[PDB]
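The structure under discussion appears below in the form of structure tokens.
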Amino acid sequence: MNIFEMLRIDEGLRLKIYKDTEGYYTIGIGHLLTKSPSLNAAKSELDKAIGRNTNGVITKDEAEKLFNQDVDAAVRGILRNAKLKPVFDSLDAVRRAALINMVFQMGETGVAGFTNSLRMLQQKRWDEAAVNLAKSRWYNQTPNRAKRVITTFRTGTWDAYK
Ligand code: NA
Ligand code: NA
């Protein structure tokens, strides 16, 4: 298991524009296109992201290309963020992947606002951090996925992704 396989499990793969769990136009492996309710706006973002006129459909290779860019962006966003970087640097590789997963799903700014959870993770109070992470809109709206990510933070193992 690794961050790419973990996020493939959590995000799936769909080659036509679809709406994500929040109702937003998305394609590929959780590649958010736009929050606009306009399918035309989403199609425009997609063509711009892929570099051709796609008419809302991409190939698996193209989906994987966007996915790698999005994973890289999540890692880079963590490392550029004054609140997320010390937490990331303090963690083992498995828990680092859990943090990348959260940033991929909710964004750098969103995760950086989890001040109390981040402190508990920095303190390596794993059960406490897991309890705090679940007191969130994130957990309530996507509980099965949040449970997997939280278990990864709690245990430092890949047990939730078997
Ligand atoms: Na330490
Ligand atoms: Na997540």
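Please read every residue number as a count from 1 along the shown chain.
Here the Cβ of each residue, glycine as well, is placed from N, Cα and C on the backbone.
Listed in Swiss-Prot as a mutagenesis experiment, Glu11 to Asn is described as follows: Loss of 84% of enzymatic activity. Here Swiss-Prot flags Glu11, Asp20 as active site, proton donor/acceptor, drawing on experimental evidence. Annotation of the mutagenesis experiment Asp20 to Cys in Swiss-Prot: Nearly no effet on specific enzymatic activity. Record note (Swiss-Prot) on the mutagenesis of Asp20 to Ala, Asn, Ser or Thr: Complete loss of enzymatic activity. Experimental mutagenesis is annotated in Swiss-Prot for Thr26 to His, with the remark: Facilitates transglycosylation more effectively than hydrolysis; covalently bound substrate. Among the mutagenesis results in Swiss-Prot, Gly30 to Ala has the note: Almost complete loss of enzymatic activity. The residue drawn here is the original one. Swiss-Prot lists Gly30 to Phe among its mutagenesis entries, and the accompanying note reads: Almost complete loss of enzymatic activity. The enzyme is destabilized by 1.5 kcal/mol. Per Swiss-Prot, substrate binding site is recorded for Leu32, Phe104, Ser117, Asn132. For the published mutagenesis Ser117 to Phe, Swiss-Prot gives the following note: 10-fold decrease in enzymatic activity. Among the mutagenesis entries in Swiss-Prot is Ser117 to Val, noted as: 50-fold decrease in enzymatic activity. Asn132 to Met or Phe appears in Swiss-Prot as a mutagenesis experiment; the accompanying note says: 2-fold decrease in enzymatic activity. Quoted from Swiss-Prot, the note attached to the mutagenesis of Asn132 to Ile states: 5-fold decrease in enzymatic activity.
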When you put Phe104 (substrate binding site) at the centre and draw a 10 Å sphere around its Cα, which of the mutagenesis positions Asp20, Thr26, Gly30, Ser117, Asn132 have their Cα inside it? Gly30
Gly30, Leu32, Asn132 screened against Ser117 (mutagenesis position), Cα within 10 Å - retained recorded positions: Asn132
Relative to the Cβ of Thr26 (mutagenesis position), which residues of the same chain, six or more apart in sequence, are found under 8 Å away? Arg14, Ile17, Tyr18, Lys19, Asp20, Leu32, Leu33
Far apart in sequence but close in space: which same-chain residues, 6 or more away, have a Cβ under 8 Å from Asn132 (mutagenesis position)? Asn116, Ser117, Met120
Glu11 (mutagenesis position) - helix vs strand vs coil (DSSP): helix
Comparing local Cβ density (other Cβ atoms within 10 Å) for the mutagenesis positions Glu11, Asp20 points to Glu11
Take the C-alpha atoms of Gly30 (mutagenesis position) and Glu11 (mutagenesis position) and report the distance between them in angstrom, rounded. 5
State, in Å as a whole number, the widest CA to CA span among the substrate-binding residues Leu32, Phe104, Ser117, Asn132 given in the record. 27
Judged by the number of other CB atoms within 10 angstroms, which among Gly30, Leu32, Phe104, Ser117 is the least packed of the recorded positions? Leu32
